[PDB]
Amino acid sequence: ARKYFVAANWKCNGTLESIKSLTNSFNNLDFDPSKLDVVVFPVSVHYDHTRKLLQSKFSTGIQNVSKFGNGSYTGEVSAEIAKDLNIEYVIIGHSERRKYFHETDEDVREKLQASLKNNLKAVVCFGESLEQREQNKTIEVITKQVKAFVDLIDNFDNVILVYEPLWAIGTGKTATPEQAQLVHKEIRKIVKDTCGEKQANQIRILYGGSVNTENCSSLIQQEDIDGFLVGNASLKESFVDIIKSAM
Amino acid sequence: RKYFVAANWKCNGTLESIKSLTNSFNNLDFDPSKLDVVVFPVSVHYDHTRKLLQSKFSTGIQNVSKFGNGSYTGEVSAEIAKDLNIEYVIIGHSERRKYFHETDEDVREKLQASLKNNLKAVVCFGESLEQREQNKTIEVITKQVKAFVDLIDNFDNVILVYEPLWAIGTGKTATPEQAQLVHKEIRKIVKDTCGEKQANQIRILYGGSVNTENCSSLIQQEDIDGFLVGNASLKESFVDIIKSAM
């Protein structure tokens, strides 16, 4: 069976005091890290602070990793550097980086190759916009997005996929647990037909839309949804209840 | 003017190499009131580097977000840097202009955010080989500087860096005399836009290839007030470069 994966994407948020208060509440929740992956993604400069405050049961990672190795690349964090610091996870291809920072499908591929070459576990994001879904091209876009990097996957416990319904984020539309499941089933079929049936049943596929304390249990209930990449709700203390649904 | 020597470690370093490198840096005795020395480690190394370096050394980060706090995955805001007492930020580095789509407007917005949050900024600019061969050095630098220069309210807190991109990775050399004439022109740009006393106050650093041999010939020039050092800042011999500014 697939080990459930609950991830906190703090994005560009937090202070030293707020993280101190939030990580304390997180630590009050008791769980087994061998049956459940719970990962926190703070700002890079908050990593050391966050890793020191969170108990060993919690996994940690960074929100981006360089497509370049060590060298003359100002502002970059290489996969080499991350591994030396024992950073376990990286987020690759988040919609906000594709939208605001020119991150292409090829950047996503180069980042994944760098991460897996350096023994990093990768959380890889993808999803279609509103205009793409209205043109009935949901599967076509996601297939193009997944096939950009899927051949690089050597271990299917170490690569975690995240579907982002960009058609239901900021647009004013809602994505039901059923509508997410239908895409998740397609993603697993894409993995199956390109990598194998056993590999597709190994790989975790998360829902990376608006997840809160109310809908998390109805989302995790679906057969092909193995967890979430949580945004705004992971900045609140009630994030422990979202972890409770996958327990 | 107070001299300013900066170590841009770029995308380099391990935990062990940094503790070895910082220890050798700690060996050098200088007065931080007479000379600014700033180390810019990778973001995930910042806390490690700050703990190991003695308080005489200033520290900073190699990039800062144009956005404030919010839904911007992978970004470090100026607000977050201020809360961590990160003193300095690098803005407009050629490598981020080249590989990461960073434009003059991004630089402006980054300087806007940094100054609002009481951060000190090391702002980079410079022309390509094509631009120099077309004799457009002054035109390009005027536009690059005028993109942000009006935002400076404190001329000790904003530091300019000239990167001669025509000399980096091409096979052509930049002389201290060539660097001086550009630095003089940059100061003339600041004078026309901000004032005479302000241009006399602002530090302008050479951001090309600096090592233990050329540093003293560069810093002796009247309009070059220090360096942004790349590769040579990764060696223990970086102390000799700091010594040339002493």
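Heads up, chain A uses Swiss-Prot numbers, so what you see runs 2-248.
Placement of Cβ uses the backbone N, Cα and C atoms for every residue, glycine included.
The active site, electrophile annotation in Swiss-Prot covers A:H95. DSSP assigns A:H95 (active site, electrophile) to coil in the three-state reduction, placing it in neither a helix nor a strand. In sequence order, A:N10, A:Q64, A:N65, A:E104, A:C126, A:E165 make up the list of same-chain residues 6 or more apart from A:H95 (active site, electrophile) whose Cβ falls under 8 Å from its Cβ.
If you draw a 10 Å sphere around the CB of A:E165 (active site, proton acceptor), it holds 23 other CB atoms from the protein chains shown. Taken from Swiss-Prot, the feature active site, proton acceptor covers A:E165.
Residues or ranges marked as D-glyceraldehyde 3-phosphate binding site by Swiss-Prot on the basis of experimental evidence: A:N10, A:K12, A:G171, A:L230, A:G232, A:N233. Under DSSP, A:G232 (D-glyceraldehyde 3-phosphate binding site) is assigned to coil, being neither helix nor strand in the three-state scheme.
Non-local neighbourhood of A:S73 (mutagenesis position): empty, since no residue in the same chain at least six residues away has a C-beta under 8 Å from its C-beta. A:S73 to A appears in Swiss-Prot as a published mutagenesis result, with the remark: 3-fold decrease in substrate affinity; when associated with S-96.
Residues within less than 8 Å, Cβ to Cβ, of A:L167 (mutagenesis position) and separated from it by at least 6 positions along the same chain comprise A:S96, A:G128, A:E129, A:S130, A:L131. Quoted from Swiss-Prot, the note on the mutagenesis of A:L167 to V is: 3-fold decrease in substrate affinity; when associated with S-96.
Across the residues annotated as binding D-glyceraldehyde 3-phosphate (A:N10, A:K12, A:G171, A:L230, A:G232, A:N233), the widest Cα-Cα separation comes to 17 Å. Candidate recorded positions A:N10, A:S73, A:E165, A:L167, A:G171, A:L230 yield A:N10, A:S73 as lying near chain B, with Cβ-Cβ distance under 8 angstroms. Of all Cβ atoms in the shown protein chains, 15 besides its own fall within 10 Å of the Cβ of A:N233 (D-glyceraldehyde 3-phosphate binding site).
Secondary structure from DSSP puts A:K12 (D-glyceraldehyde 3-phosphate binding site) in coil. Looking only at other Cβ atoms within 10 Å, the busiest spot among the binding-site residues A:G171, A:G232 turns out to be A:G232.
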